[PDB]
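Q: Once you've had a glance at the structure underneath, I'll fire off some questions.
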Amino acid sequence: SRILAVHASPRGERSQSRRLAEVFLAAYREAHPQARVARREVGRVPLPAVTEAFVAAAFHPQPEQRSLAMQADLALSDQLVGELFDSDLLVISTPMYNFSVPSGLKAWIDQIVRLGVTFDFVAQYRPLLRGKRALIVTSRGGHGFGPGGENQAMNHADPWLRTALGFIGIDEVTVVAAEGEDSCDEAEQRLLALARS
Amino acid sequence: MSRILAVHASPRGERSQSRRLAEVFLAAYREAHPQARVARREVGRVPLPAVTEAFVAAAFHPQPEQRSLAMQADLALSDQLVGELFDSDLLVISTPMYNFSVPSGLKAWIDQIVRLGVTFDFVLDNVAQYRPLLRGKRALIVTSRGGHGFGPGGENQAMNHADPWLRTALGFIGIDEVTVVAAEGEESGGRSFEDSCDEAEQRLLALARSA
Amino acid sequence: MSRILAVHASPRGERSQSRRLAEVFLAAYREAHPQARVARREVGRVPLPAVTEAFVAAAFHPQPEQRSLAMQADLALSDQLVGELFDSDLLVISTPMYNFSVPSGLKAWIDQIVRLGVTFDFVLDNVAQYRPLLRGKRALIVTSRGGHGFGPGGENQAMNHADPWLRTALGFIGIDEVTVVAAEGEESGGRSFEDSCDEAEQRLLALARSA
Amino acid sequence: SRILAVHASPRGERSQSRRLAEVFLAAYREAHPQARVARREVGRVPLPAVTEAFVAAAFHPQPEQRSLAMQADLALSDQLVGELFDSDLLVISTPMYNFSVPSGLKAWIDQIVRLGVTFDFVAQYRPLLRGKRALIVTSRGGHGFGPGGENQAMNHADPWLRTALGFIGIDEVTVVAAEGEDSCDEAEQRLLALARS
Ligand SMILES: Cc1cc2nc3c(=O)[nH]c(=O)nc-3n(C[C@H](O)[C@H](O)[C@H](O)COP(=O)(O)O)c2cc1C
Ligand SMILES: Cc1cc2nc3c(=O)[nH]c(=O)nc-3n(C[C@H](O)[C@H](O)[C@H](O)COP(=O)(O)O)c2cc1C
Ligand SMILES: Cc1cc2nc3c(=O)[nH]c(=O)nc-3n(C[C@H](O)[C@H](O)[C@H](O)COP(=O)(O)O)c2cc1C
Ligand SMILES: Cc1cc2nc3c(=O)[nH]c(=O)nc-3n(C[C@H](O)[C@H](O)[C@H](O)COP(=O)(O)O)c2cc1C
Ligand SMILES: NC(=O)N/N=C/c1ccc([N+](=O)[O-])o1
Ligand SMILES: NC(=O)N/N=C/c1ccc([N+](=O)[O-])o1
Ligand SMILES: NC(=O)N/N=C/c1ccc([N+](=O)[O-])o1
Ligand SMILES: NC(=O)N/N=C/c1ccc([N+](=O)[O-])o1
């Protein structure tokens, strides 16, 4: 059982989403002693944004012909994609920042959605990832951003992740949210339950 | 004469359609308002710093005037970015749709300019109650998308977390007069994209002539 | 009353000795010159963009006035950084020694402000002949090092590629009046570092009182 | 024979140092068909600068006690160091930018000089890398920056690299420089000779 854990909060010890995610990971490890966890930090480390060079390389009509410089432009992307390919369960921890996700997490997504690698087209688009599942652990300052919540329509954090993840083939996605920064305890207890299965 | 702040979020240069269309609007605006001020803030071709833990600590410091000089340094870019907004009457954001949202640099720009006590505030009616601090401003969002149907009524409307999300974040700080001009079909190109770009230009020219 | 530009290159905040010592100088300068302008440019706690290929293409464009708007965007930060320098009479750089040189952010700041036709130029006496374009400026470099002997006469002088290198880069654009104030022994601390910091402060106070 | 190639120019096809380095690498591969080359791009990709968090983690008095967040702060560094450990020959290509190296290369060095990993102290310092050699391939706009050159004392590019590399244990270092951007041809031919041995 291989887990990729992507932490999106820039905060360390003080991060609630990171802490909850780590509570899940620890419980998961207890119940699956053989598990491996890979951590990809995108909160405390400045992940590069997509550049024009990246666009030219990633959408190259004949990728086998990419120059060495273009391959260099894609090397981080390839590494990030590889972590995803090698994992069965993707865990993403993230704050809501301004009704969406921290910019580093947007940057991660922008690196791993890759034509001919995690999606393709025939234009109609097709996902290429299979057999993967994801758990999103998110913390929010306010309230009512969840399903049936008063502010659901303002939530462009996790519902957006579902869209992007869905596009590349990850369609089994669970969200666990703590709001009001009781809800945390319900999340933590929800996570322990999820981990022991 | 509205003072304009243009925020360009495509990493692409001459080839950016979102940038190009926004520049059509700005030039046309300039023609009708020779003395109007236009400031440009690049967030696409320039890596804009993400929000860090030090930024959070400074921005949310309970006694703001007591921030160390180091903390002030952590907010210096934010202060510059916010200042540009305060100086402007009309905000123009040019942006691609990247993976059903905006490029990460634009997200980072937003994260820098939503500032407690500066562009929004709150009181405790225990239950924090938020209030926007920007007034008298308007925004124009000029966007380009590879595919089709991300606009209202579109087959893929629910997947659109780019401009609808921008409208929400801007509304939070008090910019609720927001217009969206979108070109679609950029990936397929053809003459359907030419028409879409043509319509976008005509729309932008009308807007510029009346702003 | 010299206008001052302070460029802080340590990633550390309250704990930065190089920053602290420079702030001692600035405060003391302020006390003697209440109306003096002081601008701070953070290059340590803020990731400053490296020079890119697009920057090179724009900065070295043979017809500069013909740069596209995208190219101008590529130089916008550089223009801001250069402008700060032009506005100043005295430049104060605070910097650690990091691996026998300066932190990468400070190197990036330098790479942004050495600009053809702006802070230096050249003619072809074929064999390019360079000329600095900054005049009437002075620099003060305040530095802190973990070890000892990196100064003149020091056992490790030849390993020092921090301030001696800064002096060379600044000289290239026309700042040849450069003073270096160094504290050493920061890693060992003890009372040898206390003395070194004390001497640095006394030196900086004298400089501030006469600048 | 394992090679780590660190390219420092932000320029792609147009980069002279990159091109010369690749001429060497190709020739080296011809003569040592079993060779492996790892490429670490630090010119066209924004390598993060050392931060206060990095300092706190890297100089932690009791590293085995580092929190997960601190380990995250060091994960890139650990990866960069690992590439170095796994290599026999380090090749660095770099422009001279303002009498030194591009800032990305300074940032790389700042990630790989690591207490207890590539150097230690007993204070007296001690290198920890062994059996490695390096080749620096550098391109300069001007002239006379080499040994015995009129401008030698202004050169804080490769002579500085020697210092930093020397500090962690890489003391067999060769510099091949092209100046005046004939010298290139002499470098290229110098590189082919070096590669066939
Ligand atoms: C820059 C920033 C933006 C935020 N935006 C929102 C928001 O849009 N909606 C919300 O409910 N809370 C918002 N918050 C509050 C955080 O979501 C809340 O503190 C969350 O628990 C932080 O996650 P973390 O503990 O993992 O760092 C924001 C906080 C910060 C620092
Ligand atoms: C990294 C990347 C992600 C993209 N994601 C989407 C997308 O999610 N939906 C879509 O319709 N088009 C998408 N596109 C296509 C672009 O939106 C389209 O090419 C757009 O014109 C780019 O804006 P620009 O021309 O101003 O640079 C994407 C393009 C890139 C390079
Ligand atoms: C990444 C790093 C590299 C360093 N390299 C050197 C060095 O090469 N020589 C030296 O004497 N001290 C070195 N030091 C020690 C620092 O120069 C010293 O702690 C200095 O005070 C840092 O400056 P600051 O206090 O303003 O942050 C290094 C420290 C760090 C964190
Ligand atoms: C930002 C910048 C700084 C430079 N600084 C120097 C310098 O200090 N001394 C020098 O001789 N040439 C300098 N040059 C010229 C370059 O070193 C020369 O173009 C070199 O061949 C570029 O390397 P590359 O072809 O691998 O990109 C500089 C060039 C640039 C773009
Ligand atoms: N009910 C709400 O609108 N809650 N919003 C919380 C937010 C949004 C932005 C921030 N912020 O601190 O930046 O807090
Ligand atoms: N989803 C669509 O129908 N059209 N958009 C095309 C996309 C989506 C993602 C990307 N991408 O390049 O990452 O292109
Ligand atoms: N070289 C010395 O004698 N003292 N300096 C200490 C150093 C050198 C490099 C580092 N470092 O932390 O990377 O510390
Ligand atoms: N003989 C010289 O001083 N040569 N210097 C060349 C340089 C230094 C900086 C630049 N530059 O283009 O930035 O070129």
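Chain C residue numbers are taken from Swiss-Prot; in order, the displayed residues are 1-126, 128-212.
Placement of Cβ uses the backbone N, Cα and C atoms for every residue, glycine included.
So Swiss-Prot says this about it:
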BINDING   C:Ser10, C:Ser16, C:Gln17, C:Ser18, C:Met97, C:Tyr98, C:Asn99, C:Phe100, C:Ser145, C:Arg146, C:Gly147, C:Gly148, C:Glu187  FMN binding site
BINDING   C:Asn99, C:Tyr131, C:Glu188  substrate binding site
MUTAGEN   C:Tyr131 to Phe  2-fold increase in specific activity towards methyl red and 20% decrease in specific activity towards balsalazide. 2.5-fold increase in the kcat with NADH as substrate
Q: Note down the number of other Cβ atoms within 10 Å of the Cβ of C:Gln17 (FMN binding site), including every protein chain shown.
A: 22
Q: Based on Cβ atoms within 10 Å, give me the single least packed residue among the binding-site residues C:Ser10, C:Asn99, C:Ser145.
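A: Relative to the other binding-site residues in C:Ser10, C:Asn99, C:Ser145, C:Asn99 has the fewest Cβ atoms within 10 Å.
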Q: I need the least crowded one of these binding-site residues (C:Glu187, C:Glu188), counting other C-beta atoms within 10 angstroms of each C-beta.
A: C:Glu188
Q: Out of C:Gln17, C:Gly147, C:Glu187, C:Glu188, which binding-site residues come under 8 Å of chain D, measuring Cβ to Cβ?
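A: Listed in sequence order, the binding-site residues near chain D are C:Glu188.
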Q: List the same-chain residues at least 6 positions away in sequence whose Cβ sits under 8 Å from the Cβ of C:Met97 (FMN binding site), in sequence order, or say none.
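A: Residues satisfying the criterion: C:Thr144, C:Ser145, C:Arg146, C:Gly147, C:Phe151, C:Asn161, C:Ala163.
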Q: Between the two most separated Cα atoms in C:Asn99, C:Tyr131, C:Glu188, the residues recorded as binding substrate, what distance in Å do you get?
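A: Farthest Cα pair among residues binding substrate: 40 Å.
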Q: Of all the Cα pairs drawn from C:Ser10, C:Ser16, C:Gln17, C:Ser18, C:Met97, C:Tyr98, C:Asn99, C:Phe100, C:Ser145, C:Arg146, C:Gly147, C:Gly148, C:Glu187, the residues the record ties to FMN, which distance is largest, in Å?
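A: Largest Cα to Cα distance for the FMN-binding set is 17 Å.
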Q: Given the recorded positions C:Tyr131, C:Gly147, and counting only Cβ atoms in the protein chains shown, which has the most within 10 Å of its Cβ?
A: C:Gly147
Q: Could you tell me the C-alpha distance between C:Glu188 (substrate binding site) and C:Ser10 (FMN binding site) in angstrom, no decimals?
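A: Approximately 15 Å lies between the Cα of C:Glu188 (substrate binding site) and that of C:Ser10 (FMN binding site).
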Q: Do me a favour and check the Cα-Cα span between C:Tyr131 (mutagenesis position) and C:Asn99 (FMN binding site); whole Å is fine.
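A: That separation, Cα to Cα, works out to 30 Å.
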Q: For the binding-site residues C:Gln17, C:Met97, C:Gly147, C:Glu187, which residues show a Cβ-Cβ distance under 8 Å to chain A?
A: none
Q: What recorded positions in C:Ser10, C:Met97, C:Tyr131, C:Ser145, C:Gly147 place CB under 6 Å from ligand 3?
A: C:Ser10, C:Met97, C:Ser145, C:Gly147
Q: Can you tell me the three-state DSSP label for C:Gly147 (FMN binding site)?
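A: It is coil.
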